[PDB]
Every structure is written in C-alpha cells, then in structure tokens.
Amino acid sequence: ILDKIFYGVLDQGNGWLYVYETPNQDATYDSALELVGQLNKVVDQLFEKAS
Amino acid sequence: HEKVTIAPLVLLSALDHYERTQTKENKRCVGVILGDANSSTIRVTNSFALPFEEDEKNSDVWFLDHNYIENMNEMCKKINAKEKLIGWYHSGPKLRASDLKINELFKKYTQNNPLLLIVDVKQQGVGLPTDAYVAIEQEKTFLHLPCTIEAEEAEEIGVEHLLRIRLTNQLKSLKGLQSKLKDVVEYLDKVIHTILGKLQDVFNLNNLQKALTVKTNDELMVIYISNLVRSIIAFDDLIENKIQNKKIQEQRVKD
Amino acid sequence: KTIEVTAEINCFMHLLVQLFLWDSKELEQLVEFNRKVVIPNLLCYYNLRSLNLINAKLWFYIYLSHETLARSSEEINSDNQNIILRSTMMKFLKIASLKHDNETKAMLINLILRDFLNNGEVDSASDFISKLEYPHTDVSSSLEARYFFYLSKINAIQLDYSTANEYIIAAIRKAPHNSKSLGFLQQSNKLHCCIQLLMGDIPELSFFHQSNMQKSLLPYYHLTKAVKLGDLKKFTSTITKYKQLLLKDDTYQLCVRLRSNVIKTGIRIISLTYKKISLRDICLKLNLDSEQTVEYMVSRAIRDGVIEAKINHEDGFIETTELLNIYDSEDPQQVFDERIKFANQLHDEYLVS
Amino acid sequence: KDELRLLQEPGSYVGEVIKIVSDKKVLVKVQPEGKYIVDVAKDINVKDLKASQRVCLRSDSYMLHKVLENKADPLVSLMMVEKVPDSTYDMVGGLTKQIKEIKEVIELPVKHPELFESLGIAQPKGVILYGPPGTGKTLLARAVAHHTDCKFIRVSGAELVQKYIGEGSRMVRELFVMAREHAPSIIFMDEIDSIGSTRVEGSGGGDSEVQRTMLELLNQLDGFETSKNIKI
Amino acid sequence: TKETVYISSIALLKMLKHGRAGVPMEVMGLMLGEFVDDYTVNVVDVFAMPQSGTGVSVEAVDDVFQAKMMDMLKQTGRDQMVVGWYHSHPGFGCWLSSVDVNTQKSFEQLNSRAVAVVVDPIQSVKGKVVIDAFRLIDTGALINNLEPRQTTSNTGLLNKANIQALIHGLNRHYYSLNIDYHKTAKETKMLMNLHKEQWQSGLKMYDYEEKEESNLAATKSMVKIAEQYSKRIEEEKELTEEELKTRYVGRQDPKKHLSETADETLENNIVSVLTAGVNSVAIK
Amino acid sequence: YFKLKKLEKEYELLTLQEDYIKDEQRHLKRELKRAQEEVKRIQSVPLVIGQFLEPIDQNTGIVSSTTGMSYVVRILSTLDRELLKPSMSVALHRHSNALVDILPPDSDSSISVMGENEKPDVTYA
C-alpha cells in the first residue's frame, strides 16, 4: 500500500478495514504553485524598481 | 423534431407591408413563406404579401387570389431554386376563427406539413415577436416549434453596421410564474385537467437538491480558489503601476 | 507679522537643538523661560504656511527629564509647568479648525497617552481615541511608526490583542532611520512580541535574532520555554532576574496576564487528542500545578476560545476535542467571507495607484 | 481607432527604380510582374531616385507610394546569410602545408591588397581545393568567413533553377545584386565539389540551363565590374 | 443639396439575396418609392429580374415580365414610382461591369435624377458595407444645387479615393455617392433587442448553464497554463536589462507583456464570477 | 470678499465635472469593447497564406504571397521583436492585405510528401 500498489488502510484496534479511493487529489493546488513562484519573485522585483 | 429558422430578411419584410398598406386593427396582412421543409431545419429565405381582405362580421369570408399565389412562386424561381411553398404567414396579435378556415387552402399545393407564422408589429410582452406553428390533424392540433434566427455571413454582418443581462433574466423568470398562475385560475372557472396535466409535468419536474447541496458548496469553494489567485495577479499590477507612476514624477522634478 | 514671527522662530529652533539632549542650561529657569517664548501668539490665527515651525518633534524627550529627579524630585505632586503645559496642549486642539491639521494633531496626543503609561489612568485615554482618529496626511514616516506604537500599547492594557495587531504591523515596517531602527525598533519589537504573549503563539527566534541585540533576546527566550512547557517555577525565576528590564518598559504586568497564558498555551502543547482524559493523567501532566486545578482550569479555557472539551464528574474523565472537521456545506463558507474581507484591505490600491 | 483605418489597404507591390523620366514618371521593374512606368510620389522629388533603388509601388493605382530601405530581399533556399560563424583554425589545425596555401590566397589580399598592385600581378579571386575525401574541410569552411570577418554565404546552383517560367533566371540574378552590397564576403560554390566535404561528383546534365546565366554573371563580375575583395 | 440615398432595412438585405447565385454571375432590380431633392430620398420596395443570356444590357430587362409584375404592385400597396435600376456585379477596379454601357444612358432619358446601385463586395464582404453606384452627367446637370459639398467631396489629394482606380472621372464625372440609412421607430426597436450574438434570449439561466458547467472542469485546467506562462515572461524581462536605457529597440517593452498578464487575467476571472452568480441561483 | 465668492463658484462647476468623467469612463469602455470585437472579426475563417521576408517598421512589413505576387503588408501591434520570427510562414488577410498570424512550422506540401507515423503498434524486441 505504501508502494502505491494496493489502495486502502487497515484497523489495528478492531481488526477492521477502511475504504480508500484511487485518486487522492484533483488538479487545484498546481495553480497555487504558479502563485507562490510569482509572489516570491515579482514582489522582490518591485523593490528593485523603487530603490 | 423540427425547428423553424426565420431569417432577418423575412421578419423585416413582413413589417413593411403593414405600414405601407395602412393596415389597422380591423385587417391582418397575409403572406407566403418560401423555403425548404424537407429536412428537419426549416429555413425561410423569402417572403411576400398578398391582396388579402379580412371581414370581422363573418369569419368564413376571406378574399384570396390563387392566381397571384402560383404566378409569384413561379416567377421567383429564377432567383433561387431552393424556394418552394412550405406554408404561409399572416399578421395580427391573435388567432381568430378566420385563421382556422384558411389553413386548408395552401395544403393542396403543399407536399409536406405546412408551416404557419404569426407576425406581431407591436411585440407586447416577453420575446418572440414572430411565433411559428404547424397545422396537422389526427380536429386541428397545433404545435409550437422552436423559433431561431440564422442568416448568411453578409446578412448577419450587415445588421451590425446599421446599429453602429442578469437583471433582465430575473424579471422574465418572475413573470413566468405570474402568467402561469393566471392561466390556471381562468381555466379552473372555465371548466366548471388535460391542459393542466402538461403544466403539472413541468412544475413537478433545496427540495430535490438537498442531496447535491453538500457537494455544491465544495465546488463553489474551488471556483473561488481560482478567483482568489487571479485577484492577487490584478493586485500586483496596482503596486507595479504605483511604482511606475513615481518614475514619471521623478523625471518631472529633475527636468 | 507672519514673516517677522517666522524669522524669530528660525533662530529659536536652532537653540532648541541645543536644549534637546545637548545643552540643558538650568533645570529651573529654562523650563519657565521656554514657556514665555511660545504662548504669546506664535501659532497665531493659522494664516498661511503654518506647520512644523512650532516645537513639535523637539519637546517629546525634553520635558520628561525635567519632571523626573530634576525640578520635582518627588518633592511635589506634579510639575506646575506641566500643568500649564496640559492647559496649552489641550487648548491647541480646542482652537483647531480640523482643516489643515494633520501632523500637529497626533503629536500632542502622544504626551497625554505617554503620561498615562507611567503615572496616570489609561481608562480616560479611550475617550481621546475617538477624537484622535483622523486621516493625517502630513505625518512624516518617522512619526507614523510612533503613532501606531501608542495605539497598540493602549489596547494591550485593555486586554485586546486583535485591534492592536493591525497597528503594530505597520509600526515595524516604517521609520527607516538608524536611531529609530535601534532604540525605537528594539522597544517596538518587544511590544510586538508582547502581542504574541497574549495570543499564545510565541514564535521562535528567526528574524528577531539579528534585528536586535542580546539584551531583548534573553528574557524572550526564557519566557518562550516557560509558557510553552507550562512551568510556573521557571516563569517565576525569570521575572525576578529580569525585573530590572521589566520595570522600564512597563512590562512588569506580565506576572499576571502572561502567567495565566502559561497554562492556556501549555494546553495545546500537551496532547489532549484522545477523548476521555482521566483526572489522574491531568494531575501528573504540567508538573504538580495541574493537580490542584483540574475542573476549573479546563472550564475557563473552553469559553476563552482555547479548546473545546466536556467534563464528566461521574466516571472522572474529561471529553476533549482537537477542532478537526471536513469541509462539506457551512464549514468552508466560514472562511469564504473572511478571505474576501482579507482582500478588502488590498482593494484600496486602485485609488492609490 | 486610428490604427483600424490604417490596416485597410489595397496593397502595394515591390520594385526597383531603373531610370528617370522628364515627364515626372519613373520606370520601375516589378519583380513578380515586370517593368511598368509609374508616377513618382508628390512628396518625393525625382532627383532622389537612383539605379536599382528599392521602392514601394501601390497595387491599386500602380504608382510610387514611399521609399523604403534599400536592400535586396533574398528568396531563401540554402542561401540565407547566417550570423556569428563558429569555427577556428586550431580545430582543423595540424596541417602545415594547407594553411600556408590558404593564407597566401584568400587571407593575403583581404588584409594587404596593396601587395598585389605594387608587385604588378592581379590578386587571385578564386581557388579550387584538391585532395582525398573527408579530410575535415567541413569545419574549416566556417572559419574562412570567420577570421576574415566576411559575410557567410553558401550558393546552391540546383535550388536557384526551376522549370517554371521566369523562375530559372531571377533567382540567379538575385545573387549578383547582394554580392555587390555584401562585397566584403566570400561566396561558396557547391554542387560541383569533388573534394569530399559534400561530394556529388559535380553535375553536367542538370546545369545546362544555368550555364547560360551563372557563367555570365561570374565572368562579368570580375571583368566588367572590377569589384575586388569578392572570393568565388 | 444633392440626393443622399437612404437605404431602408429591407433594401439592404434583398440586394444580397438577389445576387446570391454565383460569384461571377449577375442580376438586376428596380428601386421604388417617391422623393424630392433637397433631403428626401427613399427606396420603398425592391424586386429582382430573371437572368438572361445577354447579361446586363438594354435588352436584359424584360418589359413583358415587368408589365405582368407591375400590375401586382397596385393591389398589395407595393406600387410606387421607379426611381432607378439596381444591379449586382462581381466588380472591377474601374467600370465594375464591362457589359453595362448603354443602360444608364437610356435610363437618364426618362428621368435624369435616376441612379443605379451595384453591390461591391460579392465575397469581399468586410463589415464597413462598401457599396457602389454610377450616374451619368455628360452635358448639363450644372446650374443647380451643390452636389459635392454634401459629404467629403472636393478631393483628389494625390490620386487616392475609394478604389483609387478612379481619380477624376470614376465612371463619369464623379457622381460622389452618399450612403446613409434611416428607419422608423418600430424598425429601430427590433434589431437592438433582437440582434446580439445568438438566440438564447428571454431566459439566460439554464440555456448555457449546463454547457458552461460541463466544460468548467476543463476550463479550470486550461486557465492554469495561461498563468504559468505569465510570470515567466516578466521574469526574463527584468533579468536581461541592467541598463534602463534603449539599445533594445524595446520602445514599449513592458506594456505589451503587462497587458497579456492583466487583460487575460481580467478576462478569466470575470467569466468565473459573473457567470457563477447565475450558475446556481437555486434558492428553493 | 468678491474674489472669495468667485472661487466658490469655480469648484461648484467642477463638482458636476467629477461625476461626468466617470460617465465617459464607463461609456468609452462600451465603445472600446466594440473596437476590440472589430479586431477579432477581421481574421475569421477568411485568410490567405504568405511568406514573411524581413521586418521594416512597426505596423509595416514585406512579405511574399503564395499567389505568385509580392506585397507590402502591415504587421500587427502584437508582433514586434521577441514574438516576431525573421523568416517563417505566416497568415495574411485577403483583400485588406495585412499580417494575421504566424503559421506553424509546416514543411509538408503536395509535391514530395513526407510521411509521419502516429501511434505505432509495432512492439520492440
């Protein structure tokens, strides 16, 4: 499971099993990567133009 | 099913015969549409009027010349060969008893199901100044086909040269329930169920969306995630322009 | 007579530089001499080009030296020159027409607020805040950080760290001058960290390590581990040794407020994650201080907004919650209006640009 | 809005001024069409018109519009002039006899043209390489136009000749026009090369059409034009 | 003043419908109405004629077909005075119809003020709607009101006017066509509300709701790529310039790439907000 | 006092001017949107292919049409230097004869075709 072969999680206390769907994420945060890279560069570039 | 496509050339042509003939409310200008009814898309590329006379005292009295009907349809074949008799159009806001008796005239020379069109010069209420209906029997049964308008390239562009949202959508949506409420009350006292059965089918089909309400709010947040990122991009240009505006002011002080 | 008075003041402001930290003349005759050269209509009728020509920035650090162990020396109740000064100060604002007054309005309030910080009552200072708030466009960048410094300190005594948060942010970003970045910034950074003391976060030393000397780093480092680990013994020994630094900054009040935060912060540090927490496990944790206070200690921390729990006296446990949920309908919509409100501060950039 | 009105144009051809007419007209040869007598612009005097001057002729009224920059726009097959040639004589180095023969022929008149005129012998305008195939001469070809600071030009006689009407002449004459303005350059003659760099063993059956043109332009360039510093 | 032709709503649309058959071929028609010089000029009704084997000439018009059709104009209220003959031609640089010569000279005998209209673009359509005409002058037509002063006449700077194959003579004498339009209160009320883009109208809510929402999943992924190429342009923009001068032929460098990161961002966010307000609007 | 009353009337006329500037600001965007829609309708499905040769000046260019002739077009304001290719296949307008778009690097033609495989089913080894 940790090798991304089988998808699921077990239960040690009661000896049970739980359901885990195959996709863990859609495409959302990939757009935030473009925002973090912009605010860590263009923002620092603004002071170079002012100073 | 089939759909009715009315070109802007036909809609504007029917409005001209009304003013030139000085037609009052006592008369209704009748005309003949021309097009191809064979396929599912019914397009009308030509229209012309006819010397029609209306009598309000007797609905069975109408004056129509069949000689001008066949002659003009034959003489206009030289322009385009795709123009045949698919039906006819007439004026007036309402359908009187004289309109039902004139439906069987053009059916002799018409192969497929004829098409009826009602031109309204006033255009009072909602949309669709021109409504299209089909005449078919099993008792006359009329069905309203979807009315669309599509023209050629030079015809659609020529309109833009002569002319050189959310609030309106909510106003007409509210009036739909007010007009439907009056139709049910008037029909209730008229009988004292078949007509109301069709309206009940649409009216019945957070009531049913309660199961999807939880999943709807989760999708609205993802939409705001994109809007929040685009808003920050627009905010960076404001600071960039503010610094850029100072560079112009710095040149004015030295020079 | 505007030019004649201004020409005489030009020679007066040059002497005031000597009267400030340089040459104090006499500690008696000078304070009486500086009063008679101001009152006789130097501010006049507000004719034209009248500002910055009064005392203003110069007299902040002057009169505080004459009041302490100079003219008074605790031989009287208050300086008679300061009593007349409070009469002239509050008369300057009473005769103000609120037209071109921007920088001169905020500087005089700095005296009545600073006086309440040492000897006086700060409850009456809240009434001056309604009058103090104005969109001052003439305040220089050096005094913009000081104007935000006093507004954040008054709210600290009023037990509100939320309002004082917005003022202290813009205070450390301003005043680029070297003297303001050494003595004024180190004193302001300790007040900025004081807001974190009442909040319960108390972040580690990253930017503040090289920004200030080791004088302010020693007490903050000992208070960081004392409040986080929830140890009142180490917290008590810190107040005793550092008492000399706590009195000059008026931070001695942390022996009560911050002491109560030692328990509140230690709640989130220790793991309450499990549901039913027995009474004996609570007594063992947090040394022996949590043994005497068990049910009452958790009762107030829940209403204050720290955690959310439930106490059961029948079986002798306490049901606790870590505040963990999943966004479904109304959960993600709580921050929806907040993120829009966060952008409202950036919506003013359209008029600025 | 002012740009939208400028974007509407009937079009303008491209031609070159031939002569000047006393009738306030001009004879301009339109390359895609031919020689047409047109009108000179009213804002441009007829005295500024020179020979083979690149100008702009309107399509609608067939007359001169304005005067563009003077250049011959090349039709590009293999003949595009490159920039920043990358090579050196240290990479193909190690041959003592070949370098001495190249310098005394190509590089010698370029640096010191007065040595040939003072001695009384004409400077060599061309050379033919000899040797076995694949000696590494492909890399040194870039260094010939590099160290001499000349224009890098390669000529393919096959791609400049077409069976279409007028396409087997104007292409060849295009090389002669730019060779005068680019004159500090060395022209490379390919498709005849047996040296082994690119070895087709020459073409004697495909050059029958171009021999009536290219052979006349190469001989007239040296004899009639007397333009030096041009290496064929 | 002169006669300024005012094209009605139906007058412009029928001219494109009559010449609809073939690019090279040609048709004709008759303009109608009554008008007086010094303002009024109007064309009430237009109708075409069958294409003959002679193209457009004096023998092209059929008096038999015209007389049989003219009797139908009276009963329908369509009967008016004939003000001219409009044609359709592929068009040339000058003398757009090579087969049309002796027509207008025979037309000016009946009425000297009659004109002839030809649709210029015929597959060249642009959207400025450039239409052409011709009217003969020869001897006379002078000692009258001012023809040129009306609209942008008294020209000939260089040779440039219109098609620029004309200069002075055009066809003959530079009739200087003037093309305007006038409509009644009922005709103007139509095309304003009727013609917008396409017909979803009367309810905008659910028509494009399902179509736009179904592609919103793909739209979310496509707008992310546009932002990826946004900052990469501005990053390389300030990295290569240590000067702040122009050797760079960069006369306006920033505003182009700044607007590409702004207007595109301004386009993508508004379509995800204004449409999102009506994307649900469920209430109960 | 006469000059002081005259200065008051000067700013009263500017009061209506401030609100009127915002009226033209929202009205110009409606006319600016119509100008942007006109630019989008120029290209459309009708476009001719040509060969770009060398740039000259802004809103000016020298190209070679595929009809056998050569014309001088006007380059768009978008393409200037970095986005402008020295020699590539580009799109041109038919009647207006202006620059449209840079065509993709298509080297294929009707004569002497070049085949290209797409999703081969041959398995290695």
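For chain E, we keep the numbers from Swiss-Prot: what you see runs 23-306, in order.
Header lists the method as electron microscopy, 4.2 Å.
In case you wondered, yes, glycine gets a Cβ from its N, Cα and C as well.
Database features, via Swiss-Prot:
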BINDING   E:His109, E:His111, E:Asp122  Zn(2+) binding site
DOMAIN    E:27-162  domain 'MPN'
MUTAGEN   E:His109 to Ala  Stabilizes ubiquitin pathway substrates; when associated wirh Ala-111
MUTAGEN   E:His111 to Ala  Stabilizes ubiquitin pathway substrates; when associated wirh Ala-109
VARIANT   E:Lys208 to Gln  In strain: NRRL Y-53
VARIANT   E:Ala239 to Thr  In strain: NRRL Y-53
VARIANT   E:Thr262 to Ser  In strain: NRRL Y-53
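Other Cβ atoms within 10 Å of the Cβ of E:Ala239 (variant position) number 12 in total over all chains. The Zn(2+) site is defined by E:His109, E:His111, E:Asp122, and by the 8 Å test on Cβ atoms against their centroid, the other residues of the chain that qualify are E:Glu48, E:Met50, E:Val78, E:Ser110, E:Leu118, E:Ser119, E:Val121, E:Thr125, E:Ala138, E:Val140. The two recorded residues E:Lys208 (variant position) and E:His109 (mutagenesis position) have their Cα atoms spaced 29 Å from each other. For the recorded positions given as E:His109, E:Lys208, the lowest number of other CB atoms within 10 Å of the residue's CB is seen at E:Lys208. Look at the domain 'MPN' (E:27-162): DSSP puts its residues at 32 helix, 24 strand, 80 coil.
Packing around E:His111 (mutagenesis position) is summarised by its Cβ count: 24 other Cβ atoms lie within 10 angstroms of its Cβ, all protein chains included.
Here E:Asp122 (Zn(2+) binding site) is positioned 10 angstrom away from E:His109 (mutagenesis position), judged by their C-alpha atoms.
Around E:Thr262 (variant position), a 10 Å sphere centred on its CB holds 8 further CB atoms from the protein chains shown. Residues near E:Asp122 (Zn(2+) binding site) in space but far in sequence (CB under 8 A, at least 6 apart, same chain), listed by position: E:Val78, E:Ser79, E:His109, E:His111.
Between the CA atoms of E:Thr262 (variant position) and E:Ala239 (variant position) there is a gap of 38 Å. DSSP gives E:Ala239 (variant position) a helix state.
When secondary structure is read from DSSP and collapsed to three states, E:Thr262 (variant position) falls in the coil class. Of E:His109, E:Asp122, E:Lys208, listed as recorded positions, those near chain B by the criterion of a Cβ under 8 Å from one of its Cβ atoms are E:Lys208.
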